[PDB]
Amino acid sequence: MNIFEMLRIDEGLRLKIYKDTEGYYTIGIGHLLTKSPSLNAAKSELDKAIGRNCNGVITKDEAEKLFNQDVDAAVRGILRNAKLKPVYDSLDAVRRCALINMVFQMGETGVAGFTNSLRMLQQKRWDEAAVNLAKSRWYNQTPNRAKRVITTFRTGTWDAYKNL
């Protein structure tokens, strides 16, 4: 497993515009288009993103391309965020993927927000952070995925993804 394989599992692949867990227009491997309720806004965003007339459909190549940009963006966002950098730099290679996973899913600001959980990760207090992390909207809304990610932070292994 690597970060690509992990996000691939959490997000699945769709070549047609679809609605998020939160009902937002997305495509590919979890590539949010817009939070606006109009399919029209979404298609406009899709065309902009791809640089062609898509009419709500992309190719797999194009999906993977958005995915390459989004993983790259998540890493760089981390490394630039004053709050996320130190945590990332303190973690081992498996757990770094867990952090990325959250930033990909809820954004930089989303994650910078888990003050207590990040303090716990930095301190390598793994059980404690897993409990703290479960005390969130994230976990109540997407439990299956959150368990997989929390499990990764707790164990530093890929066992949560092996099953899948």
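Per deposition record, X-ray crystallography, 2.0 Å.
From the backbone N, Cα and C atoms, a Cβ is placed for every residue, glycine too.
Feature list (source: Swiss-Prot):
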{"type": "ACT_SITE", "residues": "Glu11", "note": "active site, proton donor/acceptor"}
{"type": "ACT_SITE", "residues": "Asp20", "note": "active site, proton donor/acceptor"}
{"type": "BINDING", "residues": "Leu32, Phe104, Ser117, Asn132", "note": "substrate binding site"}
{"type": "MUTAGEN", "residues": "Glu11 to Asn", "note": "Loss of 84% of enzymatic activity"}
{"type": "MUTAGEN", "residues": "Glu11 to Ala, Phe, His, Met or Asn", "note": "Complete loss of enzymatic activity"}
{"type": "MUTAGEN", "residues": "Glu11 to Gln", "note": "Complete loss of activity"}
{"type": "MUTAGEN", "residues": "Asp20 to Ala, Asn, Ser or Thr", "note": "Complete loss of enzymatic activity"}
{"type": "MUTAGEN", "residues": "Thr26 to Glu", "note": "Complete loss of activity at neutral pH; covalently bound substrate"}
{"type": "MUTAGEN", "residues": "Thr26 to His", "note": "Facilitates transglycosylation more effectively than hydrolysis; covalently bound substrate"}
{"type": "MUTAGEN", "residues": "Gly30 to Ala", "note": "Almost complete loss of enzymatic activity"}
{"type": "MUTAGEN", "residues": "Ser117 to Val", "note": "50-fold decrease in enzymatic activity"}
{"type": "MUTAGEN", "residues": "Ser117 to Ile", "note": "500-fold decrease in enzymatic activity"}
{"type": "MUTAGEN", "residues": "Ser117 to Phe", "note": "10-fold decrease in enzymatic activity"}
{"type": "MUTAGEN", "residues": "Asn132 to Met or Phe", "note": "2-fold decrease in enzymatic activity"}
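Swiss-Prot feature annotations superimposed on the structure.
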residue	record	DSSP class
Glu11	mutagenesis position	helix
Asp20	mutagenesis position	coil
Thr26	mutagenesis position	strand
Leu32	substrate binding site	strand
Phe104	substrate binding site	helix
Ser117	mutagenesis position	helix
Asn132	mutagenesis position	helix
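Taking the Cα of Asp20 (mutagenesis position) as the reference point, the closest of the recorded positions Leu32, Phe104, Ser117, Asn132 is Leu32. When the neighbouring Cβ atoms lying within 10 Å are counted for each of the recorded positions (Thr26, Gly30, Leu32, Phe104), the highest count belongs to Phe104.
Here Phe104 (substrate binding site) is positioned 17 angstrom away from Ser117 (mutagenesis position), judged by their C-alpha atoms. Cβ-based crowding with a 10 Å cutoff singles out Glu11 as the top-ranked of the mutagenesis positions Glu11, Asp20. The mutagenesis positions near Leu32 (substrate binding site), taking a 10 angstroms Cα-Cα threshold over the set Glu11, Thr26, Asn132, are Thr26.
Minimal Cβ crowding within 10 Å, among the mutagenesis positions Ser117, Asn132, is found at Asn132.
Across the structure, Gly30 (mutagenesis position) and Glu11 (mutagenesis position) are spaced 5 Å apart at their Cα atoms. When the Cα atoms are compared, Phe104 (substrate binding site) and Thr26 (mutagenesis position) turn out to be 13 Å apart. Residue annotation for substrate gives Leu32, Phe104, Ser117, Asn132. The furthest Cα pair among them is separated by 27 Å. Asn132 (mutagenesis position) sits 29 Å from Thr26 (mutagenesis position), counting Cα to Cα.
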